[PDB]
Amino acid sequence: XXXXXXXXXXXXXXXXXXXXXXXXXXXXXXXXXXXXXXXXXXXXXXXXXXXXXXXXXXXXXXXXXXXXXXXXXXXXXXXXXXXXXXXXXXXXXXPXXXXXXXXXXX
Amino acid sequence: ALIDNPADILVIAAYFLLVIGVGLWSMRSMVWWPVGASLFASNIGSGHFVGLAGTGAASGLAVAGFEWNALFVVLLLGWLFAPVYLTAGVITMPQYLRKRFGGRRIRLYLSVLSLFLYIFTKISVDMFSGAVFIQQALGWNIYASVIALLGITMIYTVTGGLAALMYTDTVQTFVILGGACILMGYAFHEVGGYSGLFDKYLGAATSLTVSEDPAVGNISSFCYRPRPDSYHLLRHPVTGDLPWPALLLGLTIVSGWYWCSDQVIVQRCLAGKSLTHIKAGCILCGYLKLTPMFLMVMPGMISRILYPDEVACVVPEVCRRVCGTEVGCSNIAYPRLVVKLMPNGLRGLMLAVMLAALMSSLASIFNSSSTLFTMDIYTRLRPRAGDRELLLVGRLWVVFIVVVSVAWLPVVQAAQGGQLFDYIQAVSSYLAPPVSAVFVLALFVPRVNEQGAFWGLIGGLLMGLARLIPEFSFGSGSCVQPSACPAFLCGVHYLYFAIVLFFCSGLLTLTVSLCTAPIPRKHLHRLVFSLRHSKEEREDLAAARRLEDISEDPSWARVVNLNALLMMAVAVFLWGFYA
Amino acid sequence: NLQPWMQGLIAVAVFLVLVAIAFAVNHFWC
Ligand SMILES: OC[C@H]1O[C@H](O)[C@H](O)[C@@H](O)[C@@H]1F
Ligand code: NA
């Protein structure tokens, strides 16, 4: 059972700033990391998987990076609509586990 | 089902029309690059795609050593064995053994053994691979796919599409390499490039790992995770799935039989205009043998990344639903990548490319097996056989072995772990090393006589059968279900067994030969490598002289030798790079 | 450790040393 840790519970950025949301896996997942966004009233939506592959339709602002145990999701130009909870999931092994979720506010 | 769109049907029909039209229009001369292209096309069939991609998906990079080892043995063919075959004036390998040792039993035995090896490792393997491609493309069962493949093969032969023109295998090699390049480009694009494959492969595993069979239940991580040494060519000598001592030494023995002792390849190389052309074609083929790493193996790894639930199925019932084989479904690695990854039109093109590889290999195999039966078996019983009856008997023999291979197909699908390349290389490792030993001792040790050679072949057959028969009888196991092999008879890797069988056959050959009367030197002129340039007349056990000449001008011989050294250095760099 | 290109170059160096050894064997005593 792999533990995904999001060090920062909460991030505040202005509109137009760049934000990096970090995730740390308990072991080396071979970039097998997905990032989900969940806006307040909504269900999670896939942003990234394989730690860098954008899901169909997500903007180029959302860029995933990382390797080994350290992964980041970067929002290059934060819009006022970007406030949400961002979750990292490992798809390296089963059961799939999620990060705690980082709340990006404005 | 998947090629049901108009674009795929159009591309497939266009290729079939071109093949039928060129075949129906058909109603020592080869220069170096046709020789190299012929060697590559004869070697590389649909079995190579299926097996190399399946083992790359299942295990990773090390299987490329099966194609990368071939460079050195192709240089052995060009520099050691082709000179002897050309100076001996032979048309079949059993004929060379007949000249070298005399008698009539070594020729007959080697013909029968080679035909069995063609049925097992060559014809049934290619039929299985084509059937797997048809299963993935059309969603059919294995038997409807085999019947369809037999029908299209019958069309190919009736229309004359297996006829050999001067530059037919050159075009076949170009088409195989072009299709493989297109699919390799699409596959590497999917995983995010070359580095995306190595980023992603080790994390790619199926999420379906629990079986409803209480005996299986929870499947261990060791069985569905990618191997930790997936990116390494050289693997552990005792725990590696392809141990490096076995991959470098026993594989050399099996590849040496394949390239230097086997009619399918030697019949292609003996068509060279000169020995320099044969050597240069050997260099070209060796360079082309570096390509299956990036055109077959890495695409198989990408297939595991893209389709882990199908290609990397671990649960026996899930695997049975995926590909019909409960012990693994890695054979669909390259087939699925053709049908799920190629777009409309290009999917039909890739199917045509697979059919082209299959048909080039089958053309070589059919020609070689018909020649073997015709010159080394049938004509012994009918020395006064006219050309018409020889041709008719050859065609009927080809039909017979195709039927027998289709009958054998259930064994092929019962490969160990559901890995076709493992089946091919294991059967080769059980049956070939006696032939390697006898051919090496014939070429290089003139003291070996007919007694030693024949009894080395027979004893090697016995010792390799004491391994082949228990391997098949105990069934096909996997990591999840390991089968009841006694683990002293099947735990040892089959390439280690190739080493052991090669040395036991050579030892029996040398011991029986040294206890019997030697062959006098006068019978071995131009038959041993020691006497290539011997100009004495030999007691056999103008135009022909020009057929049996291996004297080459110093300048082009030097150029070819330097290119062989350069190719070896490039291959050695690639071995170190992925070591 | 060694980069894969460094391993490749080490392998090529070993191959060239073996080539020189084989050439010396060929030249001196057949
Ligand atoms: O069995 C040995 C043979 O295995 C495969 O066919 C390889 O593609 C050949 O290069 C090799 F000689
Ligand atoms: Na072929």
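In chain B, numbers come from Swiss-Prot; the residues present are 18-44, 60-573, 635-672, in order.
This entry, so its header tells us, was determined using electron microscopy, 2.6 Å.
The backbone N, Cα and C atoms fix where each Cβ goes, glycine too.
The feature Na(+) binding site is assigned by Swiss-Prot to B:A73, B:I76, B:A389, B:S392, B:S393. Here the residue is the original one, but Swiss-Prot notes a mutagenesis experiment at this spot, B:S74 to A: Impairs phlorizin binding and its inhibition on glucose uptake. Among the sequence features in Swiss-Prot, the mutagenesis site B:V95 to I is noted as follows: Strong reduction in D-glucose transporter activity. Impairs inhibition by empagliflozin on glucose uptake. Swiss-Prot gives this note for the published mutagenesis B:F98 to A: Slightly decreases D-glucose transporter activity. Abolishes empagliflozin binding and its inhibition on glucose uptake. Impairs phlorizin binding and its inhibition on glucose uptake. According to Swiss-Prot, the mutagenesis experiment B:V157 to A carries the annotation: Decreases D-glucose transporter activity. Impairs inhibition by empagliflozin on glucose uptake. Listed in Swiss-Prot is the mutagenesis experiment B:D201 to A, annotated as follows: Impairs phlorizin binding and its inhibition on glucose uptake. Quoting Swiss-Prot on the mutagenesis of B:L283 to M: Strong reduction in D-glucose transporter activity. Impairs inhibition by empagliflozin on glucose uptake. Listed in Swiss-Prot as a mutagenesis experiment, B:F453 to A is described as follows: Slightly decreases D-glucose transporter activity. Impairs empagliflozin binding and its inhibition on glucose uptake. Impairs phlorizin binding and its inhibition on glucose uptake.
Swiss-Prot feature annotations superimposed on the structure.
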| residue | record | Cβ within 10 Å |
| --- | --- | --- |
| B:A73 | Na(+) binding site | 29 |
| B:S74 | mutagenesis position | 26 |
| B:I76 | Na(+) binding site | 27 |
| B:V95 | mutagenesis position | 30 |
| B:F98 | mutagenesis position | 24 |
| B:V157 | mutagenesis position | 29 |
| B:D201 | mutagenesis position | 25 |
| B:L283 | mutagenesis position | 26 |
| B:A389 | Na(+) binding site | 28 |
| B:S392 | Na(+) binding site | 28 |
So the entry has no coordinates for 61 residues flanked by B:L573 and B:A635. How far apart are their C-alpha atoms in Å? 22
Distance between B:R60 and B:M44, Cα atoms (Å), gap of 15 unmodelled residues: 23
For the recorded Na(+) site, whose residues are B:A73, B:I76, B:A389, B:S392, B:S393, find every other residue on that chain with a C-beta no more than 8 angstroms from the centre of their C-beta atoms, and list them by sequence position. B:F72, B:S74, B:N75, B:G77, B:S78, B:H80, B:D201, B:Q204, B:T205, B:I208, B:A388, B:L390, B:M391, B:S396
Distance check against B:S392 (Na(+) binding site) for the mutagenesis positions B:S74, B:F98, B:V157, keeping those with Cα within 10 Å: B:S74
I'd like to confirm something. Which of the mutagenesis positions, B:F98, B:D201, B:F453, has a Cα closest to the Cα of B:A73 (Na(+) binding site)? B:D201
Taking the Cβ of B:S393 (Na(+) binding site) as the centre, count every other Cβ atom within 10 Å, in any protein chain shown. 26
Integer Å value for the Cα distance linking B:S393 (Na(+) binding site) with B:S74 (mutagenesis position) is 4
Looking at the recorded positions B:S74, B:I76, B:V95, B:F98, whose Cα is closest in space to that of B:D201 (mutagenesis position)? B:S74
Subset of recorded positions (B:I76, B:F98, B:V157, B:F453) lying within 10 A of B:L283 (mutagenesis position), CA to CA, in sequence order: B:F98
Listed in sequence order, the recorded positions from B:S74, B:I76, B:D201, B:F453 whose CB sits under 6 Å from ligand 1 are none
I'd like to confirm something. Which of the recorded positions, B:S74, B:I76, B:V157, B:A389, B:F453, has a Cα closest to the Cα of B:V95 (mutagenesis position)? B:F453
